Amino acid sequence: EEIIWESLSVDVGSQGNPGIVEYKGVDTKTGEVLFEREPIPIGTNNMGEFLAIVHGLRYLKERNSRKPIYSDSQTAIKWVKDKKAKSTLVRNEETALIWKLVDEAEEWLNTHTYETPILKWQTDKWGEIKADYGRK
RNA sequence: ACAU
DNA sequence: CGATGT
Ligand SMILES: [K+]
Ligand SMILES: [K+]
Ligand SMILES: [K+]
Ligand SMILES: [Mg+2]
Ligand SMILES: [Mg+2]
């Protein structure tokens, strides 16, 4: 329908999938970058999209903000709703860091509360989410 | 199929 | 063209 401009938008960026994963959150209205995660050497697109939403939840909660979060990831929105990131990525020494962060994000969700609406960014209608990395 |  | 996901 209408974009809710008073919101936080998040997105993953990667070099390969699986590959190097990062994410960022921006003010939907202004494009101001509000947070950026240091690149993680191996992860998946969906793991990064999940981490980005959870980081957004933590960021808004710390600031007493009731703004919604936009994500373009059907998968990550569902994983956050379920409090469970159902990634297929093998757990081995190479993937230990991303899996540690995902495990810690799930743990945060299981021990905290939030009312933040997590909304699907409608890329087909509105173009690329404002947190997009411009790499595609 | 749809969403990345 | 390849991959991650419901
Ligand atoms: K997109
Ligand atoms: K991109
Ligand atoms: K597929
Ligand atoms: Mg995305
Ligand atoms: Mg993007």
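Residue numbering for chain A follows Swiss-Prot, covering 61-196 in order.
Looks like X-ray crystallography, 1.4 Å, at least that's what the header says.
Keep in mind that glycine also has a Cβ here, set from the backbone N, Cα and C atoms.
Secondary structure from DSSP puts A:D192 (mutagenesis position) in coil. The Mg(2+) 1 binding site annotation in Swiss-Prot covers A:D71, A:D192.
Annotation note: A:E109 (mutagenesis position) sits in a helical segment as assigned by DSSP. Its Cβ placed at the centre, A:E109 (mutagenesis position) has 25 other Cβ atoms within 10 Å. Annotation source Swiss-Prot lists Mg(2+) 2 binding site at A:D71, A:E109, A:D132.
One mutagenesis experiment named in Swiss-Prot is A:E109 to Q, and its note says Loss of activity.
Mapped onto three states, the DSSP output places A:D132 (mutagenesis position) in coil. What Swiss-Prot notes for the published mutagenesis of A:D132 to N is this: Loss of activity.
Sequence-distant contacts (6 or more apart, same chain, Cβ under 8 Å) of A:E188 (mutagenesis position) comprise A:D132. Under mutagenesis, Swiss-Prot gives A:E188 to A with this note: Strongly reduces activity.
A:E188 to Q appears in Swiss-Prot as a mutagenesis experiment; the accompanying note says: No effect.
Among the sequence features in Swiss-Prot, the mutagenesis site A:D192 to N is noted as follows: Strongly reduced activity with manganese. Loss of activity with magnesium. Around A:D192 (mutagenesis position), the same-chain residues six or more apart in sequence whose CB sits under 8 Å from its CB are A:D71, A:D132, listed in sequence order.
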Determine the minimum-neighbour residue: among A:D71, A:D132, listed as recorded positions, which Cβ has the fewest other Cβ atoms within 10 angstroms? A:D132
Can you list, in sequence order, the residues of the same chain other than A:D71, A:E109, A:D132 whose CB lies within 8 Å of the CB centroid of the Mg(2+) 2 site? A:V70, A:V72, A:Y83, A:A112, A:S131, A:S133, A:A136, A:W181, A:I189, A:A191, A:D192
Among recorded positions A:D71, A:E109, A:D132, A:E188, A:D192, close to ligand 2 by Cβ (under 6 Å) are A:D192
